[PDB]
Amino acid sequence: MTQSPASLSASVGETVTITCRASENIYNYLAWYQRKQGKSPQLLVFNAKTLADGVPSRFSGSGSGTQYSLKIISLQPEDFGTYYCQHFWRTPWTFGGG
Amino acid sequence: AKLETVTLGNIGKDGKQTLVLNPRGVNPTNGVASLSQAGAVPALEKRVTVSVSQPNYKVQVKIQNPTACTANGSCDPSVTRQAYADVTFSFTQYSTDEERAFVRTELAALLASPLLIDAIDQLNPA
Amino acid sequence: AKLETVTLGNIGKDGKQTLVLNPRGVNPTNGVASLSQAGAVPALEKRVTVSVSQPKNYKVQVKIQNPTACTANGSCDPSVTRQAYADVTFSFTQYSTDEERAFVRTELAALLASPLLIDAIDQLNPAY
Amino acid sequence: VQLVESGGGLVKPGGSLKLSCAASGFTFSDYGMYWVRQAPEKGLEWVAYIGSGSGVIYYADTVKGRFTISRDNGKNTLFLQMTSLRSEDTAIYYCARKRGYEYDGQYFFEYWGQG
């Protein structure tokens, strides 16, 4: 039974923009999830800072306990969507934010 | 290959509680490596000892989980009981990595089967 | 419980191949139940055994034994080269609850898949 | 490949109702198939897990007795039985799977589906 706030905003230009955040007790068992409203969501990063297959390379990610960050340098256009984040450490889980 | 802080994931009957364990050094007398949890009391700490022998290699893993109850009239708690676990792996000189990994993952998968979970949780055979 | 066909899944180094093991009854003498997987030869197949003991403390023992199948020249009978013994024992007490036993079982299941354990077992090199 | 269908749920404060997630172009077999709830705004939370014959009882709160889960492996189809329902329960759900065996630590991928 934990919490996971994101507390970020939006942007219009696509050259290089803001990264996301999260805060809770330590240990990095999380992911990021690019949710498109029309379609179903999909994976972005595995084990904090390792991106999986079928993803554009320049979606940077890094973090540690209580600090998480997904950096989107060299951003591509028409790929804003909406992102969420989860943790898998305890049972109840959060899988929430914005 | 070296030992460091490894964090086991969700653990339990419903996978609620979690435990984190840190190294306790390596005993030079027999080469056994110890891993312990920070329980604020040295007497009661979940302990895991791992060792690899040398020649017919043998891998030994021991798990000790103690639980304690406060005494009647004594301020400091005393250990009540403890659960033991022993795992031994034996291989020959010509064993391949594929076979060892297969046996390892097979043992990992058996504990999730209905038979093993029923046998261990309820202490009932077939 | 009632013995049924346990279907192990996506096991191994790559986690692709699977096995299915079916029971072989219970040994009347010492009660060690046995299961195995069909491999067209009774002695070349892989076998697992499980046994819980009746008391003061409860003791549970699980053994795993599988051979290596080899066929060289000089004979038409496949021969046993080397085995892979393994055993896991639990020695819970009499007043232990189900929560503690489930905790120990799940801890063993998770720890065996940790990077430390896979490094120590697959490459057979001790931690330093 | 990994074509995923969904069942039909068209009943609100009433009825028992059921939902079906069926896999295709993919061996059902051993993979641990997940579930999730969307809800229209804000709230959206995890729900129960199924990985094999056992490990069934991983239920979130308000789900412990409200929901029951089972897996049919002869047809590669999921099932879900709804005992009670309130204003909490919406009508949009998704089903997803897992990398491999359980107690390793990777979750929630590939979803797809509707409610």
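Chain C uses Swiss-Prot numbers throughout; the residues present, in order, are 2-56, 61-133.
Per the header of the entry, the method used was electron microscopy, 4.1 Å.
Backbone N, Cα and C define each Cβ position, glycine as well.
So that you can see what the record holds, here are the features copied from Swiss-Prot:
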VARIANT   C:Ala34 to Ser  In strain: Qbeta_3_FR
VARIANT   C:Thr76 to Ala  In strain: QB_1 and Qbeta_1_FR
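Ranking the variant positions C:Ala34, C:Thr76 by how many other Cβ atoms lie within 10 angstroms of each Cβ puts C:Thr76 at the bottom. No coordinates are deposited for the 4 residues that fall between C:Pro56 and C:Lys61. The C-alpha atoms bordering this gap are 5 Å apart.
C:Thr76 (variant position) and C:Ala34 (variant position) are 31 Å apart (CA-CA, integer value).
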